[PDB]
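I have placed the structure first, in the form of structure tokens, so that the comments after it can refer back to it.
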Amino acid sequence: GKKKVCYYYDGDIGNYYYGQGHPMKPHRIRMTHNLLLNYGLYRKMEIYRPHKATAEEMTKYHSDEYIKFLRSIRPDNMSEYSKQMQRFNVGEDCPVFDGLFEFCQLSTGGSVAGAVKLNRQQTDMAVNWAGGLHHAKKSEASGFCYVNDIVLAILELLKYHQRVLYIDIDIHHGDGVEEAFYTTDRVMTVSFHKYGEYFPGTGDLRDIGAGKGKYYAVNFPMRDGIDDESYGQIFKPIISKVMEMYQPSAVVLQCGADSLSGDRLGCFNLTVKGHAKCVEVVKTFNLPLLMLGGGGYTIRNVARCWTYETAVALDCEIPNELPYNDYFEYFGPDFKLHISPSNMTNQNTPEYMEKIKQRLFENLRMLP
Amino acid sequence: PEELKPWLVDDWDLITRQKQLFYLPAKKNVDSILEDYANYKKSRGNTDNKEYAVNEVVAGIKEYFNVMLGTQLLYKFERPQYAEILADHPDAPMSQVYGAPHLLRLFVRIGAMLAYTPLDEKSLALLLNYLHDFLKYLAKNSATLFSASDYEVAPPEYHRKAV
Amino acid sequence: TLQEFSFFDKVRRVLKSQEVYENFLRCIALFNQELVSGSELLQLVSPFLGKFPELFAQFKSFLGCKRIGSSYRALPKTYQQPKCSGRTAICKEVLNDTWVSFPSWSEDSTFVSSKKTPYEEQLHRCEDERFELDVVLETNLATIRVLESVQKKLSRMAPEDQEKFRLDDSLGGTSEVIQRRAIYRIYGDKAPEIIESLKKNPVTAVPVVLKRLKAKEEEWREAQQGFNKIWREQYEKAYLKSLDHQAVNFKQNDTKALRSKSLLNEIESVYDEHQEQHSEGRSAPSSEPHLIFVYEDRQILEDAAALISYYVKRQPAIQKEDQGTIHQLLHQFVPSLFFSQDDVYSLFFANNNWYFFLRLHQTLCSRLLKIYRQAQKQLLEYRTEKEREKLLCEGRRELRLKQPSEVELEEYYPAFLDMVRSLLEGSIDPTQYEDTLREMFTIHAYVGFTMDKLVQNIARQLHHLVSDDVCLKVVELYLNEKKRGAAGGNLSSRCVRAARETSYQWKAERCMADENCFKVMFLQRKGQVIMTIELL
Amino acid sequence: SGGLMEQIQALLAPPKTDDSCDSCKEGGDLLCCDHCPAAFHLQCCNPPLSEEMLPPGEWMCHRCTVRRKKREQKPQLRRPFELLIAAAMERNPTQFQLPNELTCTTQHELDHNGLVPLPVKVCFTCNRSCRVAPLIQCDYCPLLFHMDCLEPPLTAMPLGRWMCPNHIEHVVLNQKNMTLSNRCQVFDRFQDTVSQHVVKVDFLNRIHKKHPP
Ligand SMILES: [Ca+2]
Ligand SMILES: [Ca+2]
Ligand SMILES: [Zn+2]
Ligand SMILES: [Zn+2]
Ligand SMILES: [Zn+2]
Ligand SMILES: [Zn+2]
């Protein structure tokens, strides 16, 4: 039934500028919130201001030298840090801009506050579309992500939860998150990702874990042009069995929206209804839940997807017609909530699906 | 004229194919290994008066490991290593720290590189003989000394630093 | 014993290759070297014999720094791990400290022309053009709001302390850089003296910057109105064309795949495939067809035949008696083959040309079938969309464009027929033809651009079919054989009429021997009819 | 090609106020000598050229330096070792190159117009041709395998030399701790040994016996 939920929005998260031509474009959250507000969803959901995460919270996972570099770096002093900038993968791929440390502060603070409230059992579901940056490593910035917020959220949740599930539905592989919990039995990293000459170039079938956490890390490589019903038929069984055998207490979802049709850097072909199918599937199991952001580069589609899955979290349905908003002219020329998929060829042929699914099932049967 | 070379294939694979670097201060620095060779070979002949040439050629191996290192001995993945060595302990013995496997590369090069210096017949003959028995002692105890198990790897930071 | 020799001969026969047999003997010799255990010996044998269950069972009865994964590899044992001050018991006991992976690629790589249409890069460019205005304007508006709030605050206490009021680095806001960024953008190089000014004496500096920002944001909003008007007329010219990723390729691939040589090679490949399998001696009966196709409507057959008649009736190159021949053929005999005039089958031994035309006919039927299903599906989704949207409380459960009415959506299909007919006349240029087709049938319309070429090719096949004596010979042989009752009939009576069918086969061989002969079979089930064709 | 970028950026402008290295034969950041077209990497110099070291102005190569300076100027092994040290000083920092004696040593596709080639060669697991899916031919044996026919199936094209799963060397590649050279010698031990039919068959019926002798 209907249950209480929390949303953390800091109105400034949209104001930061990654640089000209940078596909990481933080405006997306602001249009997401405006669309929610003009859908009349705020009457049933509580919106909160995230406290900026202290550097002491960040050093719980990251190296102190990395955090010192992040806090001390500015666009105006590029000369005085070039050695460290090369040393820390900050440059063309992950660039320095104004208030980057503030942006990372807010991103991690939202999800860590959600985790604190979740641990306290004050709600069973919280949303933070600013966070979910998963490509950040222990001491380096990669994949447009600087401070790996999800790992800090999970470390906070573990204080009261024995087992927790991390689900990645981004087109990329959650390399940092899995590498963090590569060798532990307290977390599973289920990642569905496109493989093959694609960033970050990790995430095979057999990257199945290590040490005590062996068999506790499942990956699903895919090919171009995965579609809606294929994703649906592959998601529900794998998830149902994973949370039958593991029986976790909390779940964390990274709703990477770069898996949608027509993305700037994606190859998948999912629709918004197909994307929200996953959130309905995971919620139906009735466990405390955390939803985070991440990728998504075709900005209008990102807004549409996040808005719809949020509305699904409230168990609320919304008219396919988009109500008026300050950024209405972005959704031309149809101005509709749901998007129609493209028609490129699906390389994920059914027997490939069956074989990968069977291997995953066999690998999961080994869990005690 | 080198023997039991396939160790060079392993060195090549671990350095520039497996992307697995070598320990900077691993053990048994090259000058130390040369001193060990000098000590061991001194107890071979009953009366090696020719120690005056034995030590001289061992020290010649030292001096040739002094300047030649870095120019045409390391691989493209090894530029950051040599840069860090030169920027961290320059006043320290540069013919030190670097372990044995880099030594064999010097002799592998010198066998063709000698072809531009016209030495006299007897001197080149003696040098050929000393290369030969140096390398046969190396082949004798290579398993004891050469070890590819302790070969660390390069995180992506070193990858950026290299190329 | 000779069982082993038979096993080796049959493994040589089923492997077709000497080198792989070398690999297999390598495996067994390695096992004989005692370096391989029986279970291991079988785990190396299985790749060889994983698809012949009988041989695998026979062989089984006969016998009676580290690195893991693909990207994870070790840190040095004597490596100075980066110290962390927030490490609790969980931080030590759960976190990885030995294994590392490497990002093999970089994002925003060479993907511009990898799989994207030329009409999508335009939309991406307009998206960026819109975003940069959105961000600069919204930063300016946020700064205006923040300084408005601070001014509303400042206008409320006694004047003797207003000169004592100061502003911090944040400019009174929550963010240290957002306001300063905005002022820098507004003022160019002269910004920081003004920043010092509003930090030092806010009371005399807030109104003047407020006024300048107000004028600037109104100017940018008007420019935004003009830019947004220009931005339209562009999403309309790209959205539907961006959703279609196959049309440009599909035109060429279908115009190349419909040549007669391609249609021949498609079945010769299957023939050689089954020949190689038969040489292998694998478990497969020697009666299974080569190509199976299906028609699931008769009205669609009438529609296709009507179309072909409509083209041929307006040709100059074929005379009136041949028009009558074509009409008789298409509208009487082809339905006769399909039994339009269960477990009932019809046989037909045909030459090269008959295979060509009748495969093209199957393709035309399949295209029209996909079109019909998509139209019906659109109608259903639109009806259920009204049904769902009419009863909707929106948030209570705690310009634009006019969509076509249901009448138009139902009228879509006959209109599409009129359109393709018109294209056959050629009075309608294919450009707005494909525009109209796409605008109706969305992403599924990619299949129907080249219908005119297919129809004209089928017409050439028909003209040649009437002109060539071998075809007419074939057809009247079929006629008298059906008169005898030999050709086609009940599935039960197959064993009864196999003899006369075999004689028909013999006649077909002696009639068309210097050319490739085809067998075609039409079996009817639950209203659908399944093509089966095979070579001889 | 009407781009909107220039106009929009000018409208938001702040006011302001008024091919390969000659040494390693590889690309990257290169400095080209102004007397000879040869170029060198920043780490292809004796000593290496760091970022802060480059002088303001023209750059000269080491070989051009030697030529310019020569034009301007116009049983003890101690002497051989001095000769060697002088030669090593003269040498250029190109690379260390392995001897060639150790480092050294189409039909299954649609036609140009697009067509199945004849005669056909088929996937080993299904005896089906290239029409259904692209065919991957092993670089060691002329076996063609599909994408989805292996176990486990591949997701993406193997860009390098693929290793077919019928070959035996997989049991040698299972080890994760042994050196490359041992693996290579084990591979080459089967790369020449052929035509041993009688011995292997004999061993097979030898092991076949239920009762050991
Ligand atoms: Ca993923
Ligand atoms: Ca784990
Ligand atoms: Zn170079
Ligand atoms: Zn020069
Ligand atoms: Zn196959
Ligand atoms: Zn092979």
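Residue numbering in chain D adheres to Swiss-Prot, whereby the residues present occupy positions 17-34, 57-112, 204-234, 257-364 in order.
A Cβ is built for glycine as well, from the same backbone N, Cα and C atoms used for every other residue.
According to Swiss-Prot, the features are:
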- D:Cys59, D:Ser61, D:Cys62, D:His79, D:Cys82: Zn(2+) 1 binding site (BINDING)
- D:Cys274, D:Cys277, D:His297, D:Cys300: Zn(2+) 3 binding site (BINDING)
- D:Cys289, D:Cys292, D:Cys315, D:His318: Zn(2+) 2 binding site (BINDING)
- D:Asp57 to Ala: Loss of binding to histone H3 tail (MUTAGEN)
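Swiss-Prot feature annotations superimposed on the structure.
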| residue | record | DSSP (3 states) |
| --- | --- | --- |
| D:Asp57 | mutagenesis position | coil |
| D:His79 | Zn(2+) 1 binding site | strand |
| D:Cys274 | Zn(2+) 3 binding site | strand |
| D:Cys292 | Zn(2+) 2 binding site | coil |
| D:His297 | Zn(2+) 3 binding site | coil |
Other residues, Cβ within 8 Å of D:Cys274, D:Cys277, D:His297, D:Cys300 Cβ centroid (Zn(2+) 3 site): D:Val273, D:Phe275, D:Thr276, D:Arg279, D:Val283, D:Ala284, D:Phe296, D:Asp299
Additional residues surrounding Zn(2+) 1, by Cβ distance to the D:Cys59, D:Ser61, D:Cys62, D:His79, D:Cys82 centre under 8 Å: D:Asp60, D:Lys63, D:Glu64, D:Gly66, D:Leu68, D:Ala77, D:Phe78, D:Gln81, D:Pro222, D:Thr223, D:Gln224
Distance [Cα-Cα, Å, rounded] between D:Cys292 (Zn(2+) 2 binding site) and D:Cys274 (Zn(2+) 3 binding site): 13
Using Cα positions only, nearest of the recorded positions to D:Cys289 (Zn(2+) 2 binding site) (D:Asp57, D:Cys62, D:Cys82, D:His297, D:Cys300): D:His297
Gap-flanking C-alpha distance, D:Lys112-D:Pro204 [91 residues absent from model], angstrom: 35
Cβ neighbours within the same chain of D:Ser61 (Zn(2+) 1 binding site) - under 8 Å, at least six residues apart: D:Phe78, D:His79, D:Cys82, D:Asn221, D:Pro222, D:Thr223, D:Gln224
Other C-beta atoms that fall within 10 angstroms of the C-beta of D:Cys277 (Zn(2+) 3 binding site): 16
Among D:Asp57, D:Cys62, D:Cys315, D:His318, which are recorded as recorded positions, the nearest neighbour of D:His297 (Zn(2+) 3 binding site) by Cα: D:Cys315
Chain B neighbours, filtered from binding-site residues D:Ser61, D:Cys62, D:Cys274, D:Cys289, D:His318, Cβ-Cβ distance under 8 Å: D:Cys62
Spatially closest candidate among D:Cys274, D:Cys300, D:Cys315, D:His318, the listed binding-site residues, to D:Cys59 (Zn(2+) 1 binding site) (Cα to Cα): D:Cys315
Close-lying binding-site residues around ligand 6 among D:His79, D:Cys82, D:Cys300, where CB distance stays under 6 Å: none
Neighbourhood of ligand 3 - recorded positions from D:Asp57, D:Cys59, D:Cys274, D:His297, D:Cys300, D:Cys315 with Cβ under 6 Å: D:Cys59
D:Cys289, D:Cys300, D:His318: the binding-site residues whose Cβ falls under 8 Å from a chain C Cβ: D:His318
Residue with minimal Cβ packing [other Cβ atoms within 10 Å] among the binding-site residues D:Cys59, D:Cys300: D:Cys300
Proximal residue to D:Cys62 (Zn(2+) 1 binding site) among binding-site residues D:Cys274, D:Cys277, D:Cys300, D:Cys315, D:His318 (C-alpha distance): D:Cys315
Largest tally of Cβ atoms lying within 10 Å of a Cβ, found at which of the binding-site residues D:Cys82, D:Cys289, D:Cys292, D:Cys315: D:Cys82
Under 8 Å by Cβ from D:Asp57 (mutagenesis position), counting only residues of that chain that are 6 or more apart: D:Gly65
D:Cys62 (Zn(2+) 1 binding site) CB neighbourhood, other CB atoms within 10 A: 20
Whole-number Å value for how far D:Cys274 (Zn(2+) 3 binding site) lies from D:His318 (Zn(2+) 2 binding site) (Cα to Cα): 15
Listed binding-site residues adjacent to ligand 5, that is, members of D:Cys59, D:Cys82, D:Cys274, D:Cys277, D:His297, D:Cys300 whose C-beta is under 6 A away: D:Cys274, D:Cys277, D:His297, D:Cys300
